[PDB]
Amino acid sequence: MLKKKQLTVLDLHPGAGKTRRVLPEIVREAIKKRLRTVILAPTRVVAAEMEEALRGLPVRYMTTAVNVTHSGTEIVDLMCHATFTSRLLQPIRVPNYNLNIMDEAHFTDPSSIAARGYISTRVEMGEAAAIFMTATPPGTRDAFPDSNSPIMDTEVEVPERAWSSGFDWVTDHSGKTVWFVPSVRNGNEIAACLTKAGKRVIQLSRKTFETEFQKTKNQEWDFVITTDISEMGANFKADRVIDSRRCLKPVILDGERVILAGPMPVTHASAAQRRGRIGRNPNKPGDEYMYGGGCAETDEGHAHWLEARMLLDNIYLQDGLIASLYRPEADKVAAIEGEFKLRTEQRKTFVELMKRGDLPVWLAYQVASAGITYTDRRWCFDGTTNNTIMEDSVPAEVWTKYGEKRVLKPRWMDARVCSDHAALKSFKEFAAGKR
Ligand SMILES: NC(=O)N1CCN(C(=O)c2ccco2)CC1
């Protein structure tokens, strides 16, 4: 695998030991061969699991998620997917790693797709080797891969709202269930219904994942209600997955606004990773997978791939060259390569709107490309009436940094800034000048 111009897809089935058995062997060989190596974890939670798998090996953990004291001599670095892409975008020296290892390489967040584009381009240029570790590479059509123990697969109507009757099989179960929902708001309603029926429910989403995931170890629970973030190496001691088989798809309409379309079917890769949370113990056959819909290739035209192009257009590669998306996922976007390349000052603004601003890539790009500076929030109030953001069925209002109460009506509307109460609170803080 470790030879230059090699990109290897390590596609062993979910639970086959890619992270705990194969990765340490790769890392040992990389150190022996004096390959400057990067390991990319999708989340802080996986970064901490990897330290356990790699324990004693000389690895520099470039994350506060890991409590270890470095020798200072490590030639292997570990960081999050998003951290790698962020550092590429910033005026920060990123080593031209000889070996690029991405764990949970199916992750479809913009920064992960962009990292795969950058890495696979460096491999294509003859500069580097890469290993992408995932059971579900891009365009996989197999929702039911092999498992450590047999799984009982059942197609069944799954509730997406509170229910009074008709789904006794949900609550009759005496084990532990991981339930994939399409959104935080949908999970909140199902969680309230289960809690009312006497169940102990933990909710997971991107923003809450590190705090709330610990509760799956520290408290007794009956259900985990999770968004798709639990597709990325989240492990549970569960015997059932309930899978809506639904997700939200961010869609750019008329190059002008982003909507959260759907819910709609998950990809085969997503379905396989959701199912793959169970069947992991060869001594516990008959874990159950209940699935409430079919799969479709809903990544086609999904905003994350356009946003990945916006990131890659702003990453230095060599002179004016621009990294391409990883070939198997390159047709998910129609973009002119280089169309989103910004001049130095607008790029710095773009980066700050994503990092400190916590804005979606697409929205950060609209603001930065308009020549607006990071702290100038006038655009949060001067949109068309149809861009009015709502709170409790009335237009949302903030006090501006000038002390004026104004309706929140952004010039560019991205549904992700108000998709749940937490998102709206954050965007209200942004519009008021509070970060
Ligand atoms: N660019 C980032 O957001 N990184 C996370 C913090 N980084 C470390 O190396 C680190 C902090 C504590 C122990 O390691 C640098 C990478």
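In chain A, numbers come from Swiss-Prot; the residues present are 1681-2115, in order.
If you're wondering, the header gives X-ray crystallography, 1.5 Å.
Any Cβ shown, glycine's included, is placed from N, Cα and C.
The Cβ of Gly1695 (ATP binding site) has 22 neighbouring Cβ atoms from other residues within 10 Å, across all protein chains displayed. Annotated ATP binding site per Swiss-Prot: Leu1692, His1693, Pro1694, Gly1695, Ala1696, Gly1697, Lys1698, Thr1699, in sequence order, evidence recorded as sequence analysis.
Look at Swiss-Prot and you will find 1830-2009 tagged as domain 'Helicase C-terminal', backed by sequence analysis.
Same-chain residues at least 6 positions away in sequence with a Cβ under 8 Å from that of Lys1887 (mutagenesis position) are, in sequence order, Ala2102. Here Swiss-Prot describes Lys1887 to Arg as a published mutagenesis experiment; the accompanying note says: Diminished RNA-unwinding capabilities.
Sorting the binding-site residues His1693, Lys1698 by the number of other Cβ atoms within 10 Å puts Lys1698 first.
Over all protein chains present, the Cβ of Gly1697 (ATP binding site) has 13 other Cβ atoms lying within 10 Å. In sequence order, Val1726, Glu1729, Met1730, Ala1733, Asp1783, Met1813, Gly1913 make up the list of same-chain residues 6 or more apart from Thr1699 (ATP binding site) whose Cβ falls under 8 Å from its Cβ. Taking the mean position of the Cβ atoms of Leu1692, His1693, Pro1694, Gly1695, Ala1696, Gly1697, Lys1698, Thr1699 as the ATP site, the remaining same-chain residues with a Cβ inside 8 Å of that point are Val1702, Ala1815. Most other Cβ atoms within 10 A: among the binding-site residues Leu1692, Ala1696, that distinction falls to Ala1696.
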